[PDB]
Amino acid sequence: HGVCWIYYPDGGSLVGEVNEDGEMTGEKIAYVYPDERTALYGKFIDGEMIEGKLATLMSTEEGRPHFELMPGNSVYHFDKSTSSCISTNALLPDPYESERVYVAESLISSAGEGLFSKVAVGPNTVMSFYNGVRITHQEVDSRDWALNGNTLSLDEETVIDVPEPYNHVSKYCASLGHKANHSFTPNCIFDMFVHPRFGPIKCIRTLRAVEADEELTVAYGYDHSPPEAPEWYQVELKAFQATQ
Amino acid sequence: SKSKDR
Ligand SMILES: Nc1ncnc2c1ncn2[C@@H]1O[C@H](CSCC[C@H](N)C(=O)O)[C@@H](O)[C@H]1O
């Protein structure tokens, strides 16, 4: 007769009436994003999203969330990447990320495209998701840097990558975290995130408040004393060190 | 390692 909320460390949650065994299983379960507003509502089995329809959390009454479904028939499914498949729906954007960031030419010289804030946000705000194919450290470290522009370590066993041609938004836009440029003085960090479509991945989270249209940057965190890093970063590293 | 954030 009551409702349970189960929060991940990143601030997302699953919410609904649990079954007889205390599992998040039913037709009225929701994943709620860290804004505590954007939600994916519908059929889940033991916390796995089978069919989540885009919704807005409008209020809570006695702990029970009340949603309004968005128009458009945007539905989402648990769809963890593999070593060879980045997504079943590469062009279907994440609806939380789409309100928060956009891609445009970087303000940094020769740095290509960058990721920018759509609206002003506070500190500790999840802005973007870093999904990609899941490959080994051995594959990555034994190939040339020119193939490793977008690799991000997830844990000791797994590196997430967005390989060509999925580095172009015309071919892949389900997530956008691989579009954040590097800065030794960043406004964002990488953090763990448990995503209802992508599974266990990393996200980009603000360090401090950020203005609308401010470029989001992260410290790429390459080992400076193995620098095991691409050339543009090695150059930049020296410049940085000098300004210190 | 040739990846971000290890
Ligand atoms: N601080 C910086 N200076 C110069 N180039 C940068 C940079 N940070 C990131 N880059 C570029 O961005 C690549 C990593 S992916 C980041 C998004 C990329 N700019 C894009 O348009 O898709 C790097 O290989 C490098 O080409």
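Numbering, chain A: per Swiss-Prot, residues 116-341, 347-364 in sequence.
Going by what the header records, the deposited coordinates were determined by X-ray crystallography, 1.6 Å.
Any Cβ shown, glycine's included, is placed from N, Cα and C.
Swiss-Prot annotations:
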| type | residues | note |
| --- | --- | --- |
| MUTAGEN | A:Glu220 to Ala | Increases near-attack conformations |
| BINDING | A:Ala226, A:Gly227, A:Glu228, A:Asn296, A:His297, A:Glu356 | S-adenosyl-L-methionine binding site |
| MUTAGEN | A:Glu228 to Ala | Increases near-attack conformations |
| MUTAGEN | A:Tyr245 to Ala | Significantly reduces the monomethyltransferase activity but increases the dimethyltransferase activity |
| MUTAGEN | A:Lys294 to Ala | Significantly reduces the catalytic activity |
| MUTAGEN | A:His297 to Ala or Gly | Abolishes methyltransferase activity |
| MUTAGEN | A:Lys317 to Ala | Induces a reduction in methyltransferase activity toward TAF10 but an increased methyltransferase activity for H3 and p53/TP53 |
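Positions of Swiss-Prot features highlighted on the structure.
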| residue | record | Cβ neighbours (10 Å) |
| --- | --- | --- |
| A:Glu220 | mutagenesis position | 11 |
| A:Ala226 | S-adenosyl-L-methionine binding site | 16 |
| A:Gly227 | S-adenosyl-L-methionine binding site | 11 |
| A:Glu228 | mutagenesis position | 16 |
| A:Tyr245 | mutagenesis position | 27 |
| A:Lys294 | mutagenesis position | 25 |
| A:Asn296 | S-adenosyl-L-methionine binding site | 18 |
| A:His297 | mutagenesis position | 19 |
| A:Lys317 | mutagenesis position | 27 |
| A:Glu356 | S-adenosyl-L-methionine binding site | 18 |
Where the model skips 5 residues between A:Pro341 and A:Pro347, distance between their Cα atoms in Å: 7
Mutagenesis positions among A:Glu220, A:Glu228, A:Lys294, A:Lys317 whose Cβ lies under 8 Å from any chain B Cβ: A:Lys317
Entries of A:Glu220, A:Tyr245, A:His297 which, being mutagenesis positions, have CA atoms within 10 angstroms of A:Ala226 (S-adenosyl-L-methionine binding site): A:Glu220, A:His297
From A:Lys294, A:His297, A:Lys317, the mutagenesis positions whose CA lies within 10 Å of that of A:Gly227 (S-adenosyl-L-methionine binding site): A:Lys294
A:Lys317 (mutagenesis position) and A:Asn296 (S-adenosyl-L-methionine binding site), distance between Cα atoms, whole Å: 16
Of A:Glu220, A:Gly227, A:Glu228, A:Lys294, recorded positions neighbouring ligand 1, Cβ under 6 A: A:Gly227, A:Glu228, A:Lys294
Spatial separation of A:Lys317 (mutagenesis position) from A:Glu220 (mutagenesis position) - C-alpha basis, Å: 23
Inter-residue Cα distance where the pair is A:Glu228 (mutagenesis position) and A:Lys294 (mutagenesis position), in Å: 7
Cα distance (Å, whole number) from A:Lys317 (mutagenesis position) to A:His297 (mutagenesis position): 16
Rounded Cα-Cα span from A:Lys317 (mutagenesis position) to A:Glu356 (S-adenosyl-L-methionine binding site), Å: 25
Assigned element (helix, strand, coil) containing A:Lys294 (mutagenesis position), judged by DSSP: helix
Inter-residue Cα distance where the pair is A:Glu228 (mutagenesis position) and A:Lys317 (mutagenesis position), in Å: 20
Inter-residue Cα distance where the pair is A:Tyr245 (mutagenesis position) and A:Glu228 (mutagenesis position), in Å: 16
